[PDB]
Amino acid sequence: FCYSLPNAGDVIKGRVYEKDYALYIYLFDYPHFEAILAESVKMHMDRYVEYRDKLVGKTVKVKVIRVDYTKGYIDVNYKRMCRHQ
């Protein structure tokens, strides 16, 4: 293996999108990893709807919680909105 990787705890930027019942994020510096907002997967229905409405299409900062470099997956948690949004 080889390639650039973020470290757990790192706060990085990307654009949020929805897919397969959850919120994911297109990480600007890690475009080839499927990055999911871990907290959105099992979030209770009504709050999930609000969460999706608040974040989809927005540019945000997220904190890295887990990196699977062999399979290409990254789990993150939404932190804050960007200046570009």
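Since chain A takes its numbers from Swiss-Prot, the residues it shows come out as 4-88.
For this deposited structure, the header notes the method as X-ray crystallography, 1.8 Å.
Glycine too: its Cβ is placed from the backbone N, Cα and C atoms.
Going by Swiss-Prot, these are the annotated features:
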DOMAIN    8-82  domain 'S1 motif'
MUTAGEN   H47 to R  Increased inhibition of host EIF2AK2/PKR kinase
MUTAGEN   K74 to A  Complete loss of inhibition of host EIF2AK2/PKR kinase
MUTAGEN   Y76 to A  Complete loss of inhibition of host EIF2AK2/PKR kinase
MUTAGEN   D78 to A  Complete loss of inhibition of host EIF2AK2/PKR kinase
Helix, strand and coil totals (DSSP H, G, I; E, B; other) for the domain 'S1 motif' (8-82): 14 helix, 36 strand, 25 coil
Site of maximum Cβ density within 10 Å, from mutagenesis positions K74, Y76, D78: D78
C-alpha spacing of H47 (mutagenesis position) relative to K74 (mutagenesis position), in angstrom: 28
Distance from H47 (mutagenesis position) back to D78 (mutagenesis position), taken between C-alpha atoms, in Å: 19
Packing count at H47 (mutagenesis position) (other Cβ atoms within 10 Å of its Cβ): 8
Between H47 (mutagenesis position) and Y76 (mutagenesis position), the C-alpha gap once rounded to whole angstrom: 23
